[PDB]
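The structure appears right after this line, and notes come after that.
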4 protein chains.
Amino acid sequence: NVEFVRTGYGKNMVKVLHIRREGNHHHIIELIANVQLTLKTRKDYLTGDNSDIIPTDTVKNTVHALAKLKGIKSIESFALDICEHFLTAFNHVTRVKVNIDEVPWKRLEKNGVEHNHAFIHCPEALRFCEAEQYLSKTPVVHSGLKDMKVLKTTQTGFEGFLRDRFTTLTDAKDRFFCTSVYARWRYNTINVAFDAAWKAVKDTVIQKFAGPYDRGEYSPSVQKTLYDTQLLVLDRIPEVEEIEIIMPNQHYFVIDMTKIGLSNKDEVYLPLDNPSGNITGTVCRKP
Amino acid sequence: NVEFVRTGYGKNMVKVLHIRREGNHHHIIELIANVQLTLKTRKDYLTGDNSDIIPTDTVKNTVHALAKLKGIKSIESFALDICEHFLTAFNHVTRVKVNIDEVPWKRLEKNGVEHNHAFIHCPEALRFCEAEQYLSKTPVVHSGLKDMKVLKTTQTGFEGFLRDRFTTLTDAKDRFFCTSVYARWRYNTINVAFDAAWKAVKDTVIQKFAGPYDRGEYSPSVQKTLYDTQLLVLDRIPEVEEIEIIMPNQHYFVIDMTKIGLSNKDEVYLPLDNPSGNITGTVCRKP
Amino acid sequence: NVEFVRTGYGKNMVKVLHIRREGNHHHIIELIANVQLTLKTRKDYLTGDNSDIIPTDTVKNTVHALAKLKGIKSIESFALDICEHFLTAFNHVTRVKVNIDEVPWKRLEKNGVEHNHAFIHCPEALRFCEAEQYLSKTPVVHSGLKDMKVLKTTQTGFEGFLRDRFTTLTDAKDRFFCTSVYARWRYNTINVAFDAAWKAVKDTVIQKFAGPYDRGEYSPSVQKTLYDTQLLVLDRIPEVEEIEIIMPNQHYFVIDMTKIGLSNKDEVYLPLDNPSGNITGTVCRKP
Amino acid sequence: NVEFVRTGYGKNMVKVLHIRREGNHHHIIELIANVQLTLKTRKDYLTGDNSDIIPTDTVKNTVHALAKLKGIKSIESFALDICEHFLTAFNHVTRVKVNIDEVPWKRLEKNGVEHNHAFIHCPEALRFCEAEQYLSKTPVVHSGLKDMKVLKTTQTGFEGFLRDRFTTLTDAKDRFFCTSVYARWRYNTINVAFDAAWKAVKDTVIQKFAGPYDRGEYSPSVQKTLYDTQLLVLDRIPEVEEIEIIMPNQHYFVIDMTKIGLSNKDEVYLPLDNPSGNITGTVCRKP
């Protein structure tokens, strides 16, 4: 024979919007939710016995209901509520994992004035989270951002690297740096101001990336920029225990025009989709 | 036997970023361009004669070159320069059409302070344009916006429609209205303040959709909203001669939970991707 | 001040699958349909009067309904039925347009035996159609194929073209030719064997592109290959009156490796997404 | 303060096509590659020291060069060569992980003869792999298939499930089953006939999904179909050690037409993108 390494089932792509009407003032949150369950029994896989299966339509129905019953403050707490539900409202469930994405609605805003009930879509950075809980254990939550495409046109360089027989790249004291940042962090407590924690992380990444809006900040290696950002998050948000960052390097190359008799000294650039540099890192607090 | 009704060829997906730097204060524009040429001879089609063909690679080189030589003030004027170039540098080109999309870079901004050289991607709406010119004739420019996703949670209704065998819909005094607006307008002259124009059209659409940030504005049929915005655009911008608008109705339905013994008082909603209402309209000035 | 040039509304992305079970042998057709209606009255746009509006939900319901009632033999005939219905079941509808996309289900098959009820998704090319009819007029049908990606590794060249100030490209005796074909043709009668005609066009396109299967056939100009195919379709199918073809030129370049001291003698190629050649043409029968 | 958990960097989306010409017979492989390296030194993150950095542009060139130098027989073998190189041509590299996706070119074929140099795109299923190697250690290869959309119109059901407060679903003896299979397996030796292994796994999955092309095989639970496929994969291919399979449930629901006074007798269906059932599992050989 064989041996199970891992099982799970659930409903994916459960889209939902929750509204809270105050005055004429509406609060809105829309997300796409994915829930996975692990069972104590594997008779479902072994012999096709369905008697312990919560039907995927039902888990769909449950997410909708919990939205009504518990309400939705943040994507994280909702995830935690879904988790706790499947672990306490049932007995044969050993593990539940919720991954949800938030739909980036932004309240319409004419300088300081905010519309009571109109919103526009602004994918600046995309918010997501995950909450995973084992039966009778304290839950684990990750939060993160993705697709934050930022661009700086100077105060970046790359020099003094290893040259080998396959190397053709020449040194550069100045070059574009364009990325689409992805970040994912684990919390040390279930007790966090999630909305606020999130904002802080985001603001940190953009900040160490851009530096002072005046003179900028020179960055000599995206590795070092990446590490410096990690450390800054860990100081500002004590409840973050671990942080992972992915920074693609989406290239803009100066178009050489000598073969057509023009001298293009860094006016016109060719944005190149593929391929792309990729720079990663995951750091945690010394236990 | 047969007859040509229409020919064209060129290069598509020509990406470019043009930068203009004042020391540490940098200005940028990035776009994706498509250009098409029509030739006087069809010997290329009839007999495979390449004697009159301007290679697509040359069209690419040219878009690159003109970006350096002419600079890029707007995606529209860039579009007009490409049209003019191929009609005057050659004798046998009868028509040229350039369709271009702007990559929506936004200068980074915190609390009134704006970064000298850093950008974020937050597409309220995506900008695009077209310029089409025949030999020795005056060129025609269209400009437009797309993928502007907006949501209204109230101040919309839909009642008093026709019932037939297939109608199941009941009257509604109040409901969500969500759309992803697309608009395209033909200018009556090449003499336009393009940046201010495009923004003016956008702001008009958002303002008429949302209404006052105080109370909103009721709309009984999206057709009328569509029509009203058209008229409003024709008042606000004299150089616009014709305007087309497509408004999807991307649906948000109140989830019935009675089958699970809960009463959902318009709190939790189901976003439904497909299908979607589609309401279009095209209006021009009466000569 | 103003004047309508064009109006229309409807429901889009209406997905539907129809099944016809004879023995244990199931026949299936799945499509995504979008229908647009034009009304005699414009009081809906002008004054928010909905009394002539056939609700888009009803348009949705009707497409589901006609499917049961008329059944679905082809997307073209279904499109024609939708047309006929809205024109004959109402009097205030002046125009209806149905554009349909077909989901490329292919019956599962191992060694000549065909599963009675299992299917796999292998979109060699994607099929679509359009039907447009004016009140009490004879309808017009278009059919076409899209996203048919094919590649040749030889028997193509591009020499004897124009050099101008911006040309850098040299003669090429041999090169890859890769495209993603789009074709769209109008029938001169509603009386067509649609499944057979469509297949005929497709086979013509690939055959004139690729064959004979041994040594292939040299083509000196993509313009000419496109054209010869237009003539071959017009010879094989008397009911096609007009045909349009678009062929992107998706580039594969031999990677120059001399700068790293290797000689790449046309072994390793760079597939490049952007930019792309584009070659178009529309010819019709000499009336 | 802190301590590293995981570092890595490289080039992503490296596209490559390798051609091998015999007679008139051309062989082709087109793939897209991702390479990640881990270094012994962390001076790069700590202080922005680049003296140990192999530039991503170099990794791109290395990949290109290796395609020419070593050739490309399978995407797995190419992956292993890239691993091998960076670990042996250098000293400071502690780990390399390469991920490759294959572009599904299929040789064009009519009436028993196969074209010598023409291909068409039929992603029946999409192939991919991963090779990860630590310095001086034995490398690990995973391979997989994805986006295999298969559909059956009968021989599936779902009954005898667990009921709770949020359940509305009723027993169902017969229903459509549409999935888009994803499977990924680890080999216990890097010494494998990859092309055949791949193919066997693929055919096994479509095999067990459809049952006999005559009567099908009744299936009561995708968990069992899932598990059943996993064991047949492990018995037919001794070199796969662990197997992961994910199967979405892309729903096709019978359209109730009674509210418009029709009986839709399991003829017409609504395909639903969202939400989707999801059933996963990972089983391995017991050590």
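For chain A, we keep the numbers from Swiss-Prot: what you see runs 8-294, in order.
When the header is checked for method, it gives X-ray crystallography, 2.8 Å.
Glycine is treated like the rest: Cβ placed from N, Cα and C.
According to Swiss-Prot:
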type: ACT_SITE; residues: A:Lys18; note: active site, charge relay system
type: ACT_SITE; residues: A:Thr63; note: active site, charge relay system
type: ACT_SITE; residues: A:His258; note: active site, charge relay system
type: BINDING; residues: A:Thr63, A:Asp64, A:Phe165, A:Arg182, A:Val229, A:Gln230, A:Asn256; note: urate binding site
type: MUTAGEN; residues: A:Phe216 to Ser; note: Impairs catalytic activity. Has reduced affinity for substrate
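This view paints the features noted in Swiss-Prot onto the structure.
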residue: A:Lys18; record: active site, charge relay system; DSSP class: strand
residue: A:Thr63; record: active site, charge relay system; DSSP class: helix
residue: A:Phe165; record: urate binding site; DSSP class: strand
residue: A:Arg182; record: urate binding site; DSSP class: coil
residue: A:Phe216; record: mutagenesis position; DSSP class: helix
residue: A:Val229; record: urate binding site; DSSP class: helix
residue: A:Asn256; record: urate binding site; DSSP class: strand
Q) Reported as an integer number of Å, what is the Cα distance between A:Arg182 (urate binding site) and A:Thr63 (active site, charge relay system)? A) 51
Q | Near chain D - the recorded positions A:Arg182, A:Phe216, A:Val229, A:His258, filtered by Cβ distance under 8 Å | A | none
Q | Of A:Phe216, A:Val229, A:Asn256, chain B-adjacent recorded positions (C-beta under 8 angstroms) | A | A:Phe216
Q. Just how many other Cβ atoms lie inside 10 Å of the Cβ on A:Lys18 (active site, charge relay system)?
A. 26
Q. Rounded to an integer, what is the Cα-Cα distance in Å between A:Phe165 (urate binding site) and A:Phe216 (mutagenesis position)?
A. 15
Q: Give me the largest Cα to Cα distance among A:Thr63, A:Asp64, A:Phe165, A:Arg182, A:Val229, A:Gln230, A:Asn256, the residues the record lists as binding urate, in Å as a whole number.
A: 53
**Q.** Top Cα neighbour of A:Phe216 (mutagenesis position) in the set of recorded positions A:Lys18, A:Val229, A:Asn256
**A.** A:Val229
**Q.** The one of A:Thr63, A:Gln230, A:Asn256 whose CB sees the fewest other CB atoms within 10 Å, among these recorded positions
**A.** A:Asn256
Q) Sequence gap of 6 or more, C-beta under 8 Å: which same-chain residues meet both conditions with respect to A:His258 (active site, charge relay system)? A) A:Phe183, A:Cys185, A:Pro278, A:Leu279, A:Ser283, A:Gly284
Q | Integer Cα-Cα distance in angstrom, A:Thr63 (active site, charge relay system) to A:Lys18 (active site, charge relay system) | A | 5
Q) What is the total of other Cβ atoms whose distance to the Cβ of A:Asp64 (urate binding site) is within 10 Å? A) 19
Q. If you draw a 10 Å sphere on the Cβ of A:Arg182 (urate binding site), how many other Cβ atoms land inside?
A. 17
